[PDB]
Every structure is written in C-alpha cells, then in structure tokens.
Amino acid sequence: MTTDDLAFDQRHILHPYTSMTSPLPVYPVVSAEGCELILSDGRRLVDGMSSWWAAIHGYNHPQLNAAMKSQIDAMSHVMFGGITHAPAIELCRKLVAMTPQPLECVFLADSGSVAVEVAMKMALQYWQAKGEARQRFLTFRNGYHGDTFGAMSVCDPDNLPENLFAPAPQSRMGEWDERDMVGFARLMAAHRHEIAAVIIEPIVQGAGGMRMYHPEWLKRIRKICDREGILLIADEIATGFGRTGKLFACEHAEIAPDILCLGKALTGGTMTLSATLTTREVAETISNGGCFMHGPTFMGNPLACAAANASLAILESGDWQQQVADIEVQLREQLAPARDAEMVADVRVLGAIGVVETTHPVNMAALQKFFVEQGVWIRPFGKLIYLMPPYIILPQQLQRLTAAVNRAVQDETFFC
Amino acid sequence: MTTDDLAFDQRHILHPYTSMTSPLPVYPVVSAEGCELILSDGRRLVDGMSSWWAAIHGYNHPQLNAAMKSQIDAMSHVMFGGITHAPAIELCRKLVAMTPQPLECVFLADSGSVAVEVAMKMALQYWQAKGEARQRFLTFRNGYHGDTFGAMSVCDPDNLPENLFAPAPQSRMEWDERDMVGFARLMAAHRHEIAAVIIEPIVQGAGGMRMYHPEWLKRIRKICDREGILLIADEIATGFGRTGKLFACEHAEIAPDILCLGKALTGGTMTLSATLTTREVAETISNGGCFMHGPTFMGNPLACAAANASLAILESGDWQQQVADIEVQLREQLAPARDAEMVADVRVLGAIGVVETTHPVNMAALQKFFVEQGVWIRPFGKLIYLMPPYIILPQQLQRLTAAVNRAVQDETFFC
Ligand SMILES: *Cc1c(COP(=O)(O)O)cnc(C)c1O
Ligand SMILES: *Cc1c(COP(=O)(O)O)cnc(C)c1O
Ligand SMILES: C[C@H](N)C(=O)CCCCCC(=O)O
Ligand SMILES: C[C@H](N)C(=O)CCCCCC(=O)O
Ligand code: NA
Ligand code: NA
C-alpha cells in the first residue's frame, strides 16, 4: 500500500459505522496468519476480535485454504434455481445434523441480516398461509439483529413498523428472579394474537450490550411460545458454532427454536454466507398457502459452502470445547483485576467472550491507537472493551490482549 | 453426487423461489468451464443465463481463478472496521473511475438487496440531516429491487410501507411526452414527501425484461434536479456492459445521485455489492454523525480481488464488440419467433435476448426440454430470455436461440 493509496481510502471509501467527513484512523493490513494480522509496515497484531467474531479458526488456515482452492478448481459459483451441487448438500447435511432435531429445512442466504429477514418472512408467510393476520414481532430490549430494514425493525429502538419490546433479560448467566418475567408476560397477554413470532439472541445479547442472561428465560419463552402457538426465532449469528461454550447457545436451555439464524462463524470468517433453518411444519405451511418468495443471486454459492464445510469439519474434531473452556477460564482470571480499575463498571465472561464494561464511552481512535501500539487488535465500542478471539489462540497471545485491556482501563486517558 | 444426495437436496434444502412440498426438478452440476455447465452424468450444457446474469466472463476463467487464489494466500478476509486493504482500495479506485464523475464515495456491501437497502438508508438519512421529513420513494411499475424488506417496499406491488408507483415507462427502447404526466402528476402531489426516485435504468429486468426509451432518464434526472430530490439508479442487473454500454445510465448521458451495483461486479464468482453516492450525499449524511451500516464481511478481501480481476478483464474493451455482435446475433436468430403462435413480442438489447409469451410457461417441462437440447435456460412467467456470457461462441449462441425457437412452436410447454 502507498500513501496515495491511504489518502484514497480516506477520501473515497466509506467504512462501517463511521463518518465520511471524519473517518477514524484505519490500519493498512497486507495479510493475516494464525491469530495475527500483519500490517503494511511489518508490525504483527494479535487479533482479539476474530474479524467481528467470524474467524473462529484464525487466519490462513490450511484446511480452509485447501477447501476454497479445490472448489475454485471445480467452480466458485453456479445458480441454485433448478440446480444443486455437492458443497451445498454437504453443508445442509451438516447443518441439519448438528442442530436440534425439529430443524431440518435449510434456506441458504448470503449475509446475517438477510438470514434474519428470511426468518421474519417465514414467520409472516406462515400465519398468512393459515389465514391469521399476525404481523408484529415480540423481541427484547438490547437486541441486535442486523442493519437491513426488517432487521432494523426488531433492533433496540435506542442502540419503520412498530414491534413489541420486552425488558432486557436481567437475570445473569446468576440467580433466577421470577420478577424479571412480568414485563414479557404482560406484552404477550396484550398481543398474543398479533404476534407472528418471538425473536431473540439466545443467552448472549451481542452488539446491543454483550449481555449474558440466564438460560431459564429460553425455557420460559419456549414454553409460552408453545402455549400460544407462536413461532420462536433464535438469532445465533453471533452465538453459533461454539462461541458461548456450547455448539449452539440454545443448548444451554436445552430447547429448539422454530427458526434458527446462522452466519458469521459459519464459514470460518473466510467470506460471507448465511443460513436460516426452520422446521417441516413451518416450511410446508409456507409452501401451501405456493412458495417462498426469496432467492438471493448467489444463494448456495459453491465456493462459500465449501469453506463453511471445511470450517464445520474442523469443529467435528471436538477440540473447540476444551479450547473454549480454557479460554473462558483464562479470561476470568486475567480480567478479574479490571474489577479494581476506576473506569470499569462490570466484568463478565462466558465461553470465548470476555467483556469489560466501562463507566464512560471509549474514545475509539485513541483507544485503538493504544492497542495497536501494544501489538494487539481490539475494537472497543461504546462502553465495551470486549475480547472474542479465535478458539486456537495461544495462551500468551491471550495474555497480551488481557494485559492491554487492563492497562487501557487504569484511568480516563482513553475515555469519552 | 449420489441418489441419496439428491433425495436429501429435495427433502431438506429450499431452492430459490419454489416450494418445499413441491420443488421443481433440479439438475446436479459438478463443475463448469467456459460457457458450459457440466452435469453429474457427463452431459454439458450451454449456459444462456450466466448464472442469473453475473457470469459475464463465463466459468473457470484463469484470470479470475488466479486472483482468488492469490488473495486466499494473503487472506480471504479481515474486518473493515478501522482496517483497510489493497483489494478494496483497488476496487474502489476502479469503481470511482469507471462511473460518472459525481459518484466518488464507495460503500461496499455483500449482496444486491443490501446495496439497495443501503441506498434507501442514504436517501433517508440525507433528508433527516437537513431537517426535512421525506420518507417515501417514487419508483415505477414493473420495478424489481431485491427481496429484503426495504427492497420489497419498492418492488411492483403485483409482481409493507406504501411508496408511490408511477406508471411503467411505455416508450420502447419513439419517445412520447404523455408517458410523463403520471410520473409528473405523482411528483406534483408528493414532491416534498419524496426522499428519492429509484428505478432500473433502461432495462427493467425481473419485473418483465422491459426496454424503455432513454429520454425517460433524461427527464427524471431533470425533474429530480428541479425538486432537489435524489436519483437512485439500480444497476445491479444492467451494470458492466450488459445493455451495450458499461453502465446503462450512459444511454441517457446522466448520472444518478446513488448507483447500486452487484451481480456481474465479481464476474459471477461469488457475492459482493456496491452502492456509490456523491460527496454532497456522503458528507450530508455524516453531518446530521455517521452512516449506520456495516455488514460483517464488508469489503471482504477475497470478493474484492475477484471483482478486481473481473473489472480488469473489462478494461481490455473487448466486451463492446462482443456485446455488439451478440446483440446483432440475437436479433437475427429470434426474429422467426415473431411468427410462432405462443409468442407475443421479441425484444433484444445488448446481450439481453427476450421472447415474451402469450401464456405463462411450465418451467419443469420447459427446463427439461432445454436440458435435453444441451442448453441451460431458465424461463420465467411469460419470459424465455437469454442473458449469456459475453465471450460465448456463435455456435453456442445458435443452440440457445434454436432451442428457444423450438420451445415456442406450440402449447406443449405452456401454462
Ligand atoms: C452479526 C449479526 C447480525 C447481522 O449480520 P451482518 O452480517 O452484519 O449483516 C444479526 N444478528 C446478530 C445477532 C449478529 O450478531
Ligand atoms: C438482482 C437484482 C437485485 C437484488 O439482488 P440479490 O443479489 O438477489 O439480493 C436488485 N435489483 C436489481 C435491479 C437486480 O437485478
Ligand atoms: C436472482 C434474483 N432474485 C433476481 O434478481 C432475478 C431473478 C428473478 C426471476 C425469477 C426466476 O428466475 O425464476
Ligand atoms: C459487524 C456487524 N455490523 C455486526 O453484526 C455487529 C458488530 C457491531 C459492533 C459495533 C462496533 O464494532 O463498533
Ligand atoms: Na436439526
Ligand atoms: Na465516479
């Protein structure tokens, strides 16, 4: 990269969630390997974010690289309208088999938000097919489901058609207080017949606050959903594939949703792909009202399916459990001291999710710069300095992250 | 693939736009090369659809294959939040330079519908930043903008917050000023409610493969300027040479405020998308503090590199003669279809060859018939259209056109 290259990026390219007149410093990355990002000048950085939590196996993984290259040799892409192929079949076989039994119908999509939008669409076609007029969604405060319009209608109004917003689950993953239930039950009482589906992120509410709630909630919500005949959508785009300690975070409550959304770590953070699973009752009902009105251009893409197949195969070894278990232990030990810093408000850890919540909103440009100077890549956000590293990170690499996090919260320097 | 593999596909996997209790036959494809799709049994098929019009250079293209493999060796992906890289910079340099001058701000995304949703969001944030309450979109009948919710709100209600739908452009690609009163009438009534105008330039694809007169874009651009309203051009289907010009807006010699790109952007290798806007639009948004959007795999190194390799192939300029000759060749060879009794109209433009029928086709039976002719064509509704790769051989074009002509001889494959 050159300096004219970097002037160009800043003047012409919009980055995610930032200003075009006031971009925040960007760091030029030329390649990646293991759990490190290599910069244009040679500096290496320990990745604590997993490229927004998708790169669970790290970067430049030989199994992933081979899969992708093999598939390119056959075909990166072919349409899926009236055509099918090995990579997609393989992937749907794995997806059906690794998820709760009821979930056996797979609709492949290209990105997380489309996966949510598809789920929403299934929910709505479902009721229309049965003649019921159910159009609202009951979700929770602090939920995040993506940026397209449909997804934006179910995100928290703070963090467009009106949906119902129940209180953020208060009970931590921690004692279960039955009082936490009122808000939700009241809204369900009032709108039960308007509600097409309940949509939530299981256990961990990610972008909406990195909030860890009690598994009993899923137990209850599932029981209420069954009672009323309403569908349960579980948005596991962030939680899926071992992040929280279990393969799917719904396992913690030993329940199955009617619709399950997947993405992010689905492909090993190699490239975009997504999946929305449902049940036979949901898929058949839809068809019978004649079809499911959705079909992304690159749906089922041979190249992305193969990468995801290779990433799901890596998880077949089982090694992620001990890996996430030890990362959980190690984040707990090493962030504990952050409970003594004055900028800290709370420390919560779960699986390979290490969160340090602050009293004051961070100054990203200055905090980012600080982490880069420590040899680590951490992207704070709001009042959250959280780690979500690849499962195969070395203990010493985990130590530099936690050390840099602890140092960052010692005083107000990097705050506000 | 096995027979248990194919039972599994039919019982567990939903395909695009079809039923789960009544899927339509699917054909098992093991690989692709040149302009052919190779099936599990060995049969080869000339592709007349370009994999839903993305594969403009065909399949297993050495330049594309090399680009993708090189980038995988460096990294398929890294996040874009606070990070930038060569492939994206390269791509945005090419996108800025090949599009009208005003369009210099690029927001990379993952798919066609997200590109539209991003455009829509830009339109709305723009007005909000200026204090105006503008929330509706003025689009056209027969427009198709994708399947996510926002996109569904501007698709034709026949082919959800209520937008405004001016009558479809009638003027075939003579011009006539009457076309305009409807659009004009709706604009008169709602000018201050309208945040943006959104349309597919010249060719309205999925909504009917309709080719309209370039004067429309000239007029719409002039009205938009008059009223201070933004012009979104959805070139996800038309972009990168499909209609004979690099961008279909060229036909009218105009620039939209926001341009949506996808499909052929990457050469049909994998998904990627782009929404371009102007500095006035990008800066206004920032100043109301930011643009609230950021796909997880935004700017993905592997997809950007494939698109860089596909844009480079177009840099040679060879697509112009190629699309010109395909246009001539579709004209000649579909002409006779004007004499068939199932045919209602024949329209051709660039590498877009359309045969419109009187009756809706029976896809399962028509598809089967095309597969038996050694061709891959996916009819739809009343349209049997060809949108083949630009480097197709003349003989390969002949088998498609021949198969299309044969299909419309009688009602066998209809309804
Ligand atoms: C990441 C995420 C999404 C949306 O994904 P994108 O790939 O950003 O479009 C949706 N929901 C949850 C819970 C997520 O974590
Ligand atoms: C293909 C297309 C889209 C949407 O794209 P997807 O990739 O299906 O999500 C939108 N608009 C137009 C004009 C298109 O041709
Ligand atoms: C693929 C994508 N949904 C698109 O933009 C156009 C396809 C619509 C035509 C319907 C069909 O091919 O059956
Ligand atoms: C990356 C993608 N938009 C996503 O799903 C959520 C991550 C949001 C984190 C907010 C931030 O990084 O600043
Ligand atoms: Na299952
Ligand atoms: Na430009």
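Quick note: numbers on chain A are straight from Swiss-Prot, i.e. 1-159, 169-182, 184-299, 302-428, in order.
How was it done? The header gives X-ray crystallography, 2.7 Å.
Note: Cβ is positioned from N, Cα and C throughout, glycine not excepted.
According to Swiss-Prot, the mutagenesis experiment A:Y17 to F carries the annotation: Severely reduces the aminotransferase activity. Cβ neighbours of A:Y17 (mutagenesis position) (same chain, under 8 Å, six or more residues apart in sequence): none.
Sequence-distant neighbours of A:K274 (substrate binding site) (same chain, six or more apart, CB under 8 Å from its CB) are A:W52, A:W53, A:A54, A:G112, A:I247, A:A248, A:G250, listed in sequence order. According to Swiss-Prot, the substrate binding site annotation covers A:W52, A:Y144, A:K274, A:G307, A:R391.
Remark: A:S113 (pyridoxal 5'-phosphate binding site) has A:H145, A:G146, A:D147, A:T148, A:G150, A:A151 as non-local neighbours, by Cβ distance under 8 Å and separation of at least 6 in sequence. Swiss-Prot lists A:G112, A:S113, A:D245, A:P308, A:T309 with the feature pyridoxal 5'-phosphate binding site.
Other C-beta atoms found within 10 angstroms of the C-beta of A:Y144 (mutagenesis position) number 20, with every protein chain shown included. DSSP assigns A:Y144 (mutagenesis position) to coil, not to a helix or a strand. For the mutagenesis experiment A:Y144 to F, the note given by Swiss-Prot reads: Severely reduces the aminotransferase activity.
All protein chains considered, the CB of A:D147 (mutagenesis position) has 23 other CB atoms within 10 Å. Swiss-Prot documents A:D147 to N as a published mutagenesis change and attaches the note Loss of aminotransferase activity.
Taking all protein chains in view, 28 other C-beta atoms sit within 10 angstroms of the C-beta of A:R253 (mutagenesis position). Recorded in Swiss-Prot as a mutagenesis result, A:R253 to K carries the remark: Increases aminotransferase activity toward SAM.
While the structure shown retains the original residue, Swiss-Prot records the mutagenesis experiment A:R253 to Q with this note: Increases aminotransferase activity toward SAM.
For the mutagenesis of A:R253 to M, Swiss-Prot gives this note: Loss of aminotransferase activity. The structure shown keeps the original residue. Mapped onto three states, the DSSP output places A:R253 (mutagenesis position) in coil.
Record note (Swiss-Prot) on the mutagenesis of A:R253 to A: Has only a small effect on the rate of reaction with DAPA.
The note that Swiss-Prot attaches to the published mutagenesis A:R391 to A is: Reduces aminotransferase activity. Neighbour list (A:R391 (mutagenesis position), Cβ cut-off 8 Å, at least 6 residues apart, same chain): A:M49, A:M376, A:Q380. In the three-state DSSP classification, A:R391 (mutagenesis position) falls within coil.
The secondary structure of A:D245 (pyridoxal 5'-phosphate binding site), as reduced to three states from DSSP, is extended strand.
Filtering A:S113, A:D245, A:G307, A:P308 by Cβ distance to ligand 1 (under 6 A) retains the following binding-site residues: A:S113, A:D245.
With a cut-off of 6 Å between Cβ and the nearest atom of ligand 3, the recorded positions A:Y17, A:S113, A:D147, A:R253, A:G307, A:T309 reduce to A:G307, A:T309. Flanking an unmodelled stretch of 9 residues, A:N159 and A:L169 have Cα atoms 15 Å from one another. For A:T309 (pyridoxal 5'-phosphate binding site), applying a Cβ distance below 8 Å and a minimum sequence separation of six or more within one chain yields A:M79. Using a Cβ-Cβ cut-off of under 8 Å to chain B, none of the recorded positions A:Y144, A:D245, A:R253 qualifies. Of all the binding-site residues given, namely A:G112, A:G307, A:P308, the one with the smallest number of surrounding CB atoms inside 10 A is A:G307.
Taking Cα separation as the measure, A:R253 (mutagenesis position) is nearest to A:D245 of the binding-site residues A:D245, A:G307, A:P308. Neighbour density for A:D245 (pyridoxal 5'-phosphate binding site): within 10 A of its CB lie 31 other CB atoms from the protein chains shown. With a cut-off of 6 Å between Cβ and the nearest atom of ligand 2, the recorded positions A:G112, A:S113, A:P308, A:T309, A:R391 reduce to A:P308, A:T309.
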